[PDB]
Every structure is written in structure tokens, then in C-alpha cells.
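S.K.: Please see the structure below; I have some questions.
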Amino acid sequence: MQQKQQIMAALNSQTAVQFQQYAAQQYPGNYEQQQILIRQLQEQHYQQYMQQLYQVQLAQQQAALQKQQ
């Protein structure tokens with residue numbers, strides 16, 4: 001089963017107030033637009049999260065292989 005969206009829900013809670021403070025600096029007074037902005041910030045963060053996981057995958061592979069060091 002595709003568990004991708006669970007990660008987005010977790011990241012939502014983790015970055016909620018973090019991105020809210022930034023969104024308020026960009027769209028002050030517009031709560032609606034602040035929410036739209038945060039939504040996109042989380043999606044772009046998801047791309048970074050996926051790139052990070054690719055490196056983590058390789059880190060775990062080399063830890064099991066030990067054909068270096």
C-alpha cells in the first residue's frame with residue numbers, strides 16, 4: 001500500500017506554526033492566502049524530504065555492505 005500521504009500529514013503538523021510565521025510576513029492580514037502559501041511550502045518541502053530519503057537509503061545500504069572503510 002502507498003503510504004505517501006501519511007508523511008505529508010506528519011510534516012503538516014511539524015511545520016504548521018513554523019510556516020505560519022513566514023506566511024504572515026508575506027501575506028499579512030490575509031489568513032486565506034497565508035494558508036495557500038503554507039500548503040505550497042509543505043509540498044516543496046516534500047520534494048526535499050524525498051531527496052533526503054534517497055541519501056538515507058544509500059546510507060543504510062553501505063552500512064550493510066561495509067565494502068569501504
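One-based numbering along the chain as shown.
Quick reminder: no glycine exception, Cβ is built from N, Cα and C everywhere.
Experimental mutagenesis at this site is recorded by Swiss-Prot as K4 to A (Swiss-Prot position 243), annotated: No effect on PI4KB- and TBC1D22B-binding. For the mutagenesis of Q5 to A (Swiss-Prot position 244), Swiss-Prot gives this note: No effect on PI4KB- and TBC1D22B-binding. The structure shown keeps the original residue. The annotation that Swiss-Prot gives for the mutagenesis experiment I7 to A (Swiss-Prot position 246) reads: Partial loss of PI4KB- and TBC1D22B-binding. Among the mutagenesis experiments that Swiss-Prot reports, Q18 to A (Swiss-Prot position 257) is described with the note: Partial loss of PI4KB- and TBC1D22B-binding. Quoted from Swiss-Prot, the note on mutagenesis experiment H45 to A (Swiss-Prot position 284) is: Almost complete loss of PI4KB- and TBC1D22B-binding. In Swiss-Prot, a mutagenesis experiment is listed as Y49 to A (Swiss-Prot position 288), annotated with the note Almost complete loss of PI4KB- and TBC1D22B-binding.
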S.K.: With every protein chain in view, how many other Cβ atoms are within 10 Å of the Cβ of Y49 (mutagenesis position)?
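M.R.: Within a 10 Å radius of the Cβ of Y49 (mutagenesis position) lie 13 other Cβ atoms.
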S.K.: Nearest to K4 (mutagenesis position) by Cα distance: which of the mutagenesis positions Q18, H45, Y49 is it?
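M.R.: Looking at Cα distances from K4 (mutagenesis position), the smallest one goes to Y49.
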S.K.: Using C-alpha atoms only, work out the spacing between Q5 (mutagenesis position) and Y49 (mutagenesis position) and round it to an integer in Å.
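M.R.: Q5 (mutagenesis position) and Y49 (mutagenesis position) have their Cα atoms 13 Å apart.
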S.K.: Which number gives the other C-beta atoms within 10 angstroms of the C-beta of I7 (mutagenesis position), all protein chains shown included?
M.R.: 13
S.K.: Return only the integer: C-alpha distance in Å from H45 (mutagenesis position) to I7 (mutagenesis position).
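M.R.: A Cα-Cα distance of 11 Å.
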